Amino acid sequence: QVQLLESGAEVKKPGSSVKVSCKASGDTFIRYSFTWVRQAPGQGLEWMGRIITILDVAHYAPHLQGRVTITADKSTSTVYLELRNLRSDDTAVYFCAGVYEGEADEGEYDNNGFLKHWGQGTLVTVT
Amino acid sequence: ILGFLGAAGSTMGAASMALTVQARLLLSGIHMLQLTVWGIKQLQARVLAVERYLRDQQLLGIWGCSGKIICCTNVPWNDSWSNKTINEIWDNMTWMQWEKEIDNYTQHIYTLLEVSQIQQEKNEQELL
Amino acid sequence: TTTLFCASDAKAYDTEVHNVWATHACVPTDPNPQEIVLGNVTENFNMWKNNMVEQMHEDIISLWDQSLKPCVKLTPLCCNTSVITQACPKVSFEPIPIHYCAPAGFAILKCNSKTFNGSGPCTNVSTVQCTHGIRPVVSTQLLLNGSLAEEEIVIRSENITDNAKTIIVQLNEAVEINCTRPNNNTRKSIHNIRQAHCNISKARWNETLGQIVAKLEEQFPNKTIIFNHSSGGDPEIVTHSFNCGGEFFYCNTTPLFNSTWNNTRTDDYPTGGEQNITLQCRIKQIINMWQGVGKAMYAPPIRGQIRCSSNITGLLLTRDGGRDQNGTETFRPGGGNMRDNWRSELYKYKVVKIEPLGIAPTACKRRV
Amino acid sequence: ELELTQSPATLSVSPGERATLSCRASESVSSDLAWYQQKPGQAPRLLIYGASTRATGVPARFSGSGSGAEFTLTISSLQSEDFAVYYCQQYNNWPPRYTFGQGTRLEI
Amino acid sequence: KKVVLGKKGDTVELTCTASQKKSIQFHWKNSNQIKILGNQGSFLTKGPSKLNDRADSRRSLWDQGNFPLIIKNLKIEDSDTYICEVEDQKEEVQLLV
Ligand SMILES: *[C@@H]1O[C@H](CO)[C@@H](O[C@@H]2O[C@H](CO)[C@@H](O[C@@H]3O[C@H](CO)[C@@H](O)[C@H](O[C@H]4O[C@H](CO)[C@@H](O)[C@H](O)[C@@H]4O[C@H]4O[C@H](CO)[C@@H](O)[C@H](O)[C@@H]4O)[C@@H]3O)[C@H](O)[C@H]2NC(C)=O)[C@H](O)[C@H]1NC(C)=O
Ligand SMILES: *[C@@H]1O[C@H](CO)[C@@H](O[C@@H]2O[C@H](CO)[C@@H](O)[C@H](O)[C@H]2NC(C)=O)[C@H](O)[C@H]1NC(C)=O
Ligand SMILES: *[C@@H]1O[C@H](CO)[C@@H](O[C@@H]2O[C@H](CO)[C@@H](O)[C@H](O)[C@H]2NC(C)=O)[C@H](O)[C@H]1NC(C)=O
Ligand SMILES: *[C@@H]1O[C@H](CO)[C@@H](O[C@@H]2O[C@H](CO)[C@@H](O)[C@H](O)[C@H]2NC(C)=O)[C@H](O)[C@H]1NC(C)=O
Ligand SMILES: *[C@@H]1O[C@H](CO)[C@@H](O[C@@H]2O[C@H](CO)[C@@H](O)[C@H](O)[C@H]2NC(C)=O)[C@H](O)[C@H]1NC(C)=O
Ligand SMILES: *[C@@H]1O[C@H](CO)[C@@H](O[C@@H]2O[C@H](CO)[C@@H](O)[C@H](O)[C@H]2NC(C)=O)[C@H](O)[C@H]1NC(C)=O
Ligand SMILES: *[C@@H]1O[C@H](CO)[C@@H](O[C@@H]2O[C@H](CO)[C@@H](O)[C@H](O)[C@H]2NC(C)=O)[C@H](O)[C@H]1NC(C)=O
Ligand SMILES: *[C@@H]1O[C@H](CO)[C@@H](O[C@@H]2O[C@H](CO)[C@@H](O)[C@H](O)[C@H]2NC(C)=O)[C@H](O)[C@H]1NC(C)=O
Ligand SMILES: *[C@@H]1O[C@H](CO)[C@@H](O[C@@H]2O[C@H](CO)[C@@H](O)[C@H](O)[C@H]2NC(C)=O)[C@H](O)[C@H]1NC(C)=O
Ligand SMILES: *[C@@H]1O[C@H](CO)[C@@H](O)[C@H](O)[C@H]1NC(C)=O
Ligand SMILES: *[C@@H]1O[C@H](CO)[C@@H](O)[C@H](O)[C@H]1NC(C)=O
Ligand SMILES: *[C@@H]1O[C@H](CO)[C@@H](O)[C@H](O)[C@H]1NC(C)=O
């Protein structure tokens, strides 16, 4: 039930980096895992990566491993995605999605792949 | 070859007597891995016992005791090592207790044994 | 100091962790080991300084690292964090007894005195090549599937009065503890499955505690014995920890330790006639590692039935300071680590070597 | 590696009819599928969880099943609000790798 | 001994060390020998002191031979002599609030 909220739009020169984020609210941050999705025009729901908040661990799609960092700020319930070496190929609407992991705080984390609480999507372009 | 393990707990005197008795009687004539892994280990244990024995029998030559189990010396007791009498130590103590009583003097004694052996060998060769 | 080798009755075909490990780690056990009983031999056995413990510890860690691979393993390094990710297959996991054996030239002394509490002279000593097999069980608070004392419950504390050391009392009777999962109960929380229940005979527990307090009273003759739960700390200590298969269980032992015996009587159990002390248990995915400092995550639970059947064979009890107490001593079950668990099993054995060359004065003279 | 091949993505179906959608894997997948309903300008909401479980707040109309490398979705008594782009996603790999689908549209 | 003074509800890092970087068991005790904090293998345990809700330790430094007692939200009542038991040696620090 996290009312995950999207950030603003961005435009960067190619070769630059962009950092975007989503704020989770209404529940404990640590009990939700988050992933990032890139809805590039004409594409499907491309997965960027995943972050575990109980264990500060992240996993990335192979083509983005040298380009993407996913992090989190446990005190501001904020999910972050940092993408470097930007290309026009990366023009897309970016967003977070949460997964509930009941009792993760106590060590009962499941690490599920079901994305239920979605942000709204922010467009990132290059120029 | 340490058939003397069963002597543990007996006194030094008793151990000596037991060996003499045994010596007279002896001299006078009076599922596969479970088999082969251990077969090798038992042979290794026995071959090693022989090798250590032979090694020591020759190492003892440095004190003039080569080839012997018991060898007598030309070095007296200094009584600083221990001031007990012969009967007290041989009759009221086991070998382990005895060793503990003097285990800080063994290097001193070993050194003296080497030295007197050298001098004795020298004396004979000078006389010849 | 030498390195002992292991032996076990490995089957090597069920693809179980201990049999797979043993297949290459250990040799077959000795089908006909000998034992020599020594006569008037007294030997000092110090269980707290027995190096066999460290060797057992290293072999167990290798077994665990080669088997129960976490999905995520976190190792702090000083102070960054190194994360290791591995495939997370589940494995069958059931301990096999492992024997330790002396290499050629060495032998193991065994203390056969049934009343020996350790840290001192054992008056009954025999020699063997191999120890009996020991089951490498990893657990806290209540140790499981160990050996039993021949006649009486034995306190083996390094120092009864130190308060920074454990009691590690072993029992002369095992108490069965049966832990089961509520099979086919599948329920999920939303914005359960991970549950188990452990049943302890209350009669056995009552008898066991009455006997334990009698021994504690002998050590503390003018005081009441009261039991409590932990004061805090990591979940592995606060609750009872054990595992079966790939499942790591945490059980709340509070129901077992809230008594106060003084006149060897507590009425802690109201003669409840339930006959069962039951513990609430949970199965966790993220646990603290026992293998030095670090944390690890395992894959979620098996969908079918999980059962554990264990023998409580001892308690890693501790005691409070006592400095500010008046007529009462407080004991708590929370405690233990793996070295303590092995000390309670390895206390009977010591490895020595014979040095055949000795000196004594006598009446003979060498002719020169 | 693991790839997801979907139906033609031009499914011509009238409202009130039962639409059939599909999700083929290049590699075996367990019941680790997620089916989503994307509307223009909207979040790609999850409707089916674990190949077959209603994800919550999901009409009975929308259901499916499958195993191995062949999974399906059907939408009974299809409503006009259901003419969305559907996605099938797979999370069965570990270390995580997500097959995120392609996207199929119902048409009329 | 070492003496460290803090104020009101702030936090203090009291320390014990070892030359042996092997996460060797140690304990912290107060002046009445009441266990406060200590190590049991890899796990942290606490004693029944007034500090169980305040005390912690830098677990990551245990294999560096550093075994601190960190107390947050100090109470005036916490002023005491704190005792380090590390290996065989003992060390002391006085805490004033
Ligand atoms: C103290 O000693 C006792 C024994 O002396 C130890 O108790 C044993 O603990 C093991 C723990 O698993 C238990 O083993 C099970 O026995 C069952 C008997 O039929 C087996 O069926 C079962 O195998 C299944 O479960 C395993 C769990 O990891 C799987 O790995 C295995 O592949 C099997 O899994 C299949 O079946 C399950 C059924 O629900 C299904 O869900 C799976 O998907 C799969 O289909 C285990 O072998 C022993 O029976 C116990 N012994 C006794 C007498 O009960 C005890 O643990 C020791 N104490 C400690 C603390 O270690
Ligand atoms: C040391 O204890 C052992 C263990 O009890 C004694 O030896 C055993 O005594 C029982 C008594 O019924 C026999 O059945 C066993 O066969 C004996 N075992 C062996 C290996 O002999 C032993 O005698 C005791 N020794 C001393 C010195 O008291
Ligand atoms: C066993 O525990 C007792 C009590 O805790 C230890 O006794 C203390 O030893 C220190 C050493 O200097 C003394 O200062 C204390 O006054 C002693 N306590 C009491 C109550 O007298 C004893 O030393 C411990 N045994 C060992 C071997 O450490
Ligand atoms: C542990 O003991 C409890 C005692 O209550 C068992 O619970 C009972 O199980 C029977 C089985 O049919 C039920 O009819 C009772 O109603 C249960 N009692 C209560 C209070 O719910 C429990 O099942 C035992 N554990 C195991 C593993 O059998
Ligand atoms: C744990 O499970 C075992 C096996 O089901 C129980 O063992 C039975 O205990 C009764 C008690 O008298 C015996 O009569 C049975 O013969 C035992 N069964 C077997 C196969 O031996 C055991 O009691 C259970 N433990 C607890 C604590 O309830
Ligand atoms: C073990 O279970 C008991 C319940 O049986 C828990 O203790 C309860 O904690 C609540 C919290 O306010 C109290 O109100 C209850 O009175 C407590 N009950 C008892 C029997 O003390 C206990 O905390 C659990 N312990 C662990 C380690 O999980
Ligand atoms: C178990 O230990 C706790 C301490 O952790 C005891 O609880 C304290 O009891 C005194 C009695 O007046 C209270 O003033 C304290 O505030 C209590 N402390 C806490 C943290 O609750 C508890 O009574 C002990 N139980 C037994 C059976 O001895
Ligand atoms: C210790 O805790 C246990 C449970 O947490 C208490 O035992 C149960 O108390 C209820 C109270 O109605 C009884 O119905 C149960 O039958 C009791 N269990 C058993 C096995 O009899 C226990 O009384 C507490 N003891 C103390 C001294 O506080
Ligand atoms: C104490 O707990 C044990 C847990 O096994 C109970 O034993 C079970 O009782 C149910 C009752 O129908 C039987 O169906 C189970 O087969 C029993 N289990 C075993 C392993 O035999 C035991 O009855 C409980 N004690 C009491 C008095 O209820
Ligand atoms: C028994 O335990 C006590 C604990 O202090 C110890 O002093 C005593 O020596 C132990 N028994 C033997 C034979 O040493
Ligand atoms: C334990 O069982 C005995 C059996 O007679 C009983 O007298 C005693 O009261 C029971 N429990 C306690 C805690 O004393
Ligand atoms: C508990 O001890 C008894 C004693 O014979 C034994 O039969 C039983 O198998 C033991 N249980 C376990 C789990 O080892």
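Here Swiss-Prot sets the residue numbers for chain E, with the shown residues being 26-122 in order.
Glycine too: its Cβ is placed from the backbone N, Cα and C atoms.
Straight from Swiss-Prot, the features:
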{"type": "MUTAGEN", "residues": "E:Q65 to Y", "note": "Increases the affinity for MHCII; when associated with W-70; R-85 and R-88"}
{"type": "MUTAGEN", "residues": "E:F68 to I", "note": "Abrogates the interaction with MHCII and T cell activation"}
{"type": "MUTAGEN", "residues": "E:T70 to W", "note": "Increases the affinity for MHCII; when associated with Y-65; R-85 and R-88"}
{"type": "MUTAGEN", "residues": "E:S85 to R", "note": "Increases the affinity for MHCII; when associated with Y-65; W-70 and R-88"}
{"type": "MUTAGEN", "residues": "E:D88 to R", "note": "Increases the affinity for MHCII; when associated with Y-65; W-70 and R-85"}
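Within 10 Å of the Cβ of E:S85 (mutagenesis position) there are 17 other Cβ atoms, across all protein chains. Here the Cα atom of E:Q65 (mutagenesis position) is found 13 Å from that of E:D88 (mutagenesis position).
For E:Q65 (mutagenesis position), the number of other Cβ atoms no farther than 10 Å from its own Cβ, over all displayed protein chains, is 25.
Summary: among the mutagenesis positions (E:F68, E:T70, E:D88), the fewest other C-beta atoms within 10 A of the C-beta are counted at E:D88. In the three-state DSSP scheme, E:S85 (mutagenesis position) falls into the helix class. Secondary structure at E:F68 (mutagenesis position), as computed by DSSP, is strand. Recorded residues E:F68 (mutagenesis position) and E:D88 (mutagenesis position) have their alpha carbons 13 Å apart, per Cα-Cα distance.
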